[PDB]
Number of protein chains: 2
Amino acid sequence: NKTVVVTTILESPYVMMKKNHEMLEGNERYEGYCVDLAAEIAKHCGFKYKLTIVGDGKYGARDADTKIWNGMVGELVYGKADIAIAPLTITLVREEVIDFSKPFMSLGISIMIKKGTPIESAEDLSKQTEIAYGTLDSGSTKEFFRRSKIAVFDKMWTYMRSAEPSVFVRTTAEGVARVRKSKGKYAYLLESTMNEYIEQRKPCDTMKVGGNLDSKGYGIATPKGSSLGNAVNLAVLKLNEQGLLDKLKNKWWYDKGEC
Amino acid sequence: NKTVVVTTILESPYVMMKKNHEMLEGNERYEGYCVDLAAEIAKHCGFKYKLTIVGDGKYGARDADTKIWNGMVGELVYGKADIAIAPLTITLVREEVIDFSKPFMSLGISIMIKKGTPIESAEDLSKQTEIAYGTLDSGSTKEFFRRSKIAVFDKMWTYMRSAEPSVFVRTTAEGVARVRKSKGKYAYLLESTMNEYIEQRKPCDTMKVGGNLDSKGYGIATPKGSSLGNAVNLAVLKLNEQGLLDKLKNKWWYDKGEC
Ligand SMILES: N[C@@H](Cc1nsnc1O)C(=O)O
Ligand SMILES: N[C@@H](Cc1nsnc1O)C(=O)O
Ligand SMILES: [Cl-]
Ligand code: NA
Ligand SMILES: [Zn+2]
Ligand SMILES: [Zn+2]
């Protein structure tokens with residue numbers, strides 16, 4: 001009968017600081033796709049909640065040496081949060097330590113280029129060197145390449161892990177900025193959802209090119225064995241069938257379009 | 001320990017009888033995406049299985065009066081099958097009575113028209129009468145239109161439910177044949193997966209038009225509480241991350257392509 005601690009991450013357009021946040025308190029300080037989703041899930045599940053941005057600003061990965069989980073996954077694993085409502089990718093290694101609802105959004109790894117870049121696919125990136133390319137420093141995308149057995153992807157990984165300086169970035173915003181200021185000499189591998197979002201934001205100079213490299217989804221996560229998981233899983237399905245999710249995506253992705 | 005009874009359905013290209021099937025026995029009589037998926041899953045979960053075609057040839061719905069489930073879901077809820085490996089859509093009503101693995105395939109409801117039919121969208125079908133349209137007699141698609149609040153879809157449901165003669169079909173093949181021999185006076189609403197497949201088969205006279213009406217996925221189902229569920233779910237995720245599911249999709253949809 002207590003307030004649910006929701007761990008989430010500052011990633012546009014999922015969770016963003018409201019323009020006048022410093023004059024607001026609690027949940028009213030945030031806005032975005034996941035903020036709207038959180039209010040809906042909590043309303044349909046009947047619980048009070050509190051949104052908290054993940055301290056280290058990470059999604060979640062296990063450190064090879066210490067074996068400790070960081071990011072939003074870590075907050076769930078070590079009991080700091082009761083639930084995670086964010087663009088957290090459903091992956092095998094995560095599913096082994098936390099529970100995931102059925103996906104509320106479908107997506108895939110994609111390529112983000114500065115308009116004009118002579119690249120139309122991952123294959124293209126692999127068969128050249130002039131243009132550098134990387135992914136987020138930790139998360140499902142980097143893990144995807146590091147584990148792939150498909151020649152093209154494995155080849156891109158061989159290059160990325162040894163590239164110097166590092167082609168990996170700490171945050172999505174860091175990757176987008178790097179694409180924008182690299183005169184077309186840097187491409188960024190990120191999930192199609194974020195790629196499509198950025199493509200509709202000023203200065204409208206980036207572009208999603210080629211098809212997705214894979215298919216997967218984002219799910220609402222809870223600690224392994226949490227009682228909350230069952231209800232939340234059922235709420236996601238109901239909200240999807242009633243069109244809420246489609247409406248929310250259009251709202252934050254296209255209605256707000258700047259291009 | 002014991003051979004796992006797999007319930008499935010004859011739906012191309014998921015499960016199909018091989019050409020020389022009469023000379024074969026057991027699982028060897030079948031071929032297809034789901035047949036391969038089944039083998040893979042059984043290999044990684046370590047068990048023997050028997051493929052059985054669902055008796056009433058239905059996906060699964062609950063009779064409003066008797067409250068009895070039919071089709072594959074019915075076989076699972078009543079203990080006739082241990083698992084269902086087929087293109088069974090993850091939904092709220094089904095999730096309430098059976099367990100679903102994370103989706104092994106993403107899809108949406110789509111429109112199939114005979115080439116040349118003057119229809120580009122759902123809205124187009126709703127604003128006219130000359131062209132009849134309907135869905136599978138029972139399944140997630142028919143349910144979607146019945147539980148739809150969206151004006152366009154709702155309007156389509158009113159027409160379909162009252163239409164005469166009936167526009168609903170017992171099987172997808174029947175829906176497809178109806179479109180093909182109706183001079184374009186009938187459009188069939190079915191899942192994008194089947195639509196895309198048919199679009200690539202002779203006589204090559206059908207088309208998937210417009211975008212998907214919704215987003216959802218297929219999941220491997222198991223009786224609620226089943227022990228096999230956990231391992232199967234982790235296996236689906238493993239196969240997706242290794243690229244196998246993408247491989248099978250290309251193999252059965254486009255490598256086989258005839259148009
Ligand atoms: N959604 C990913 C992080 C991410 N966002 S864009 N590229 C990425 O890797 C994760 O949940 O780890
Ligand atoms: N996959 C659906 C049936 C179906 N296949 S193509 N159009 C449809 O409605 C179900 O699982 O009920
Ligand atoms: Cl046997
Ligand atoms: Na109505
Ligand atoms: Zn395998
Ligand atoms: Zn009845």
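Sequential numbering from 1, following the chain as shown.
Per deposition record, X-ray crystallography, 2.3 Å.
Cβ atoms are placed via backbone N, Cα and C, with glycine included.
Listed features, source Swiss-Prot:
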- A:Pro87, A:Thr89, A:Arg94, A:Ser140, A:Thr141, A:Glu191: L-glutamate binding site (BINDING)
- A:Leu92 to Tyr (Swiss-Prot position 504): Promotes dimerization. Strongly reduced desensitization (MUTAGEN)
- A:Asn240 to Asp (Swiss-Prot position 775): Increases rate of desensitization (MUTAGEN)
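Cα of A:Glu191 (L-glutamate binding site) to Cα of A:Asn240 (mutagenesis position): a span of 21 Å. DSSP classifies A:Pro87 (L-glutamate binding site) as coil under the three-state reduction. Residues A:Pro87, A:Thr89, A:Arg94, A:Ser140, A:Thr141, A:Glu191 are recorded as binding L-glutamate; their most distant pair of Cα atoms lies 17 Å apart.
Checking the recorded positions A:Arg94, A:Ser140, A:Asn240 against chain B with a Cβ-Cβ cut-off under 8 Å leaves A:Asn240. The two recorded residues A:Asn240 (mutagenesis position) and A:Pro87 (L-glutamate binding site) have their Cα atoms spaced 16 Å from each other. Under the DSSP three-state reduction, A:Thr141 (L-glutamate binding site) is assigned to helix. Excluding A:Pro87, A:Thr89, A:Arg94, A:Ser140, A:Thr141, A:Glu191 themselves, the residues of that chain whose CB lies within 8 A of the CB mean position for the L-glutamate site are, in sequence, A:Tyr59, A:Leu88, A:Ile90, A:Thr91, A:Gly139, A:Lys216, A:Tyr218. On a Cα basis, A:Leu92 (mutagenesis position) lies 13 Å away from A:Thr141 (L-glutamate binding site). For A:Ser140 (L-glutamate binding site), applying a Cβ distance below 8 Å and a minimum sequence separation of six or more within one chain yields A:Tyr59, A:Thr89, A:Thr91, A:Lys216. According to DSSP, A:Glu191 (L-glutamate binding site) is assigned to a strand segment.
For ligand 5, no neighbouring recorded positions occur among A:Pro87, A:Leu92, A:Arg94, A:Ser140, A:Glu191, A:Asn240, by Cβ distance under 6 Å. Listed in sequence order, the recorded positions among A:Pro87, A:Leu92, A:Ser140, A:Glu191 whose CB lies under 6 angstroms from an atom of ligand 1 come out as A:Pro87, A:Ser140, A:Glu191.
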